[PDB]
Amino acid sequence: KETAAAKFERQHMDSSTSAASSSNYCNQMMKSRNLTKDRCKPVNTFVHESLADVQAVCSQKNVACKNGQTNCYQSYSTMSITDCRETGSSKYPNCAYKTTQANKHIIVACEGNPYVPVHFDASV
Ligand SMILES: O=c1[nH]cnc2c1ncn2[C@@H]1O[C@H](COP(=O)(O)O)[C@@H](O)[C@H]1O
Ligand SMILES: O=c1[nH]cnc2c1ncn2[C@@H]1O[C@H](COP(=O)(O)O)[C@@H](O)[C@H]1O
Ligand SMILES: O=c1[nH]cnc2c1ncn2[C@@H]1O[C@H](COP(=O)(O)O)[C@@H](O)[C@H]1O
């Protein structure tokens, strides 16, 4: 039922806040977006921009994906993001995360028709 595009929105879109600036944010969000269900997702980024702005990245700077595929795109502008990284002492199911805010260019992979983000590759 859940499309790749919907999964990208679930894992990575958080337009509601301008910057994920609670120290609790990743702990709460990693759980509520179901990224700690079968295991602690080791790293995940949330993007605090409009869906339209993030979708627009698929028409921006074409760059090589980490996996060597050619369908990745880097945002021309920096975007407000939050990096969530599993702590060294995090143990499933009690997944624990460090919350870090940044403004960085995002790199996403795009697929499909319509051509939309389906994977978050990197922030630079
Ligand atoms: O949400 C995500 N999905 C997939 N990869 C991510 C996500 N967020 C960050 N990353 C990548 O994971 C890296 C951290 O892992 P590292 O290679 O051990 O340093 C970051 O530099 C990002 O490129
Ligand atoms: O490029 C892609 N297209 C569709 N699904 C992907 C792609 N890359 C990874 N996935 C899968 O969907 C999830 C994407 O998470 P992300 O890499 O953090 O964005 C991963 O857990 C993979 O299982
Ligand atoms: O200019 C860049 N090229 C490639 N990765 C970058 C760059 N700037 C920041 N990064 C981030 O740093 C990670 C690579 O660092 P590494 O794990 O030490 O190899 C990537 O996952 C990116 O998210």
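Heads up, chain A uses Swiss-Prot numbers, so what you see runs 27-150.
If you check the header, you will see the structure was determined by X-ray crystallography, 1.5 Å.
Cβ atoms here come from the backbone N, Cα and C positions, even for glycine.
What Swiss-Prot records for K33, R36, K67, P68, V69, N70, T71, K92, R111 is substrate binding site. Under the heading of mutagenesis, Swiss-Prot lists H38 to A and annotates it as follows: Loss of activity. According to Swiss-Prot, the feature active site, proton acceptor maps to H38. Listed in Swiss-Prot as a mutagenesis experiment, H145 to A is described as follows: Loss of activity. Under the heading active site, proton donor, Swiss-Prot lists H145.
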Distance, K33 (substrate binding site) to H145 (mutagenesis position) (CA atoms, angstrom): 9
Cα-nearest neighbour of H38 (mutagenesis position) within the listed binding-site residues, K67, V69, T71: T71
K67 (substrate binding site) in three-state DSSP notation: coil
Other C-beta atoms that fall within 10 angstroms of the C-beta of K67 (substrate binding site): 17
Recorded positions close to ligand 2 - of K67, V69, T71, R111, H145, only those whose C-beta is under 6 Å away: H145
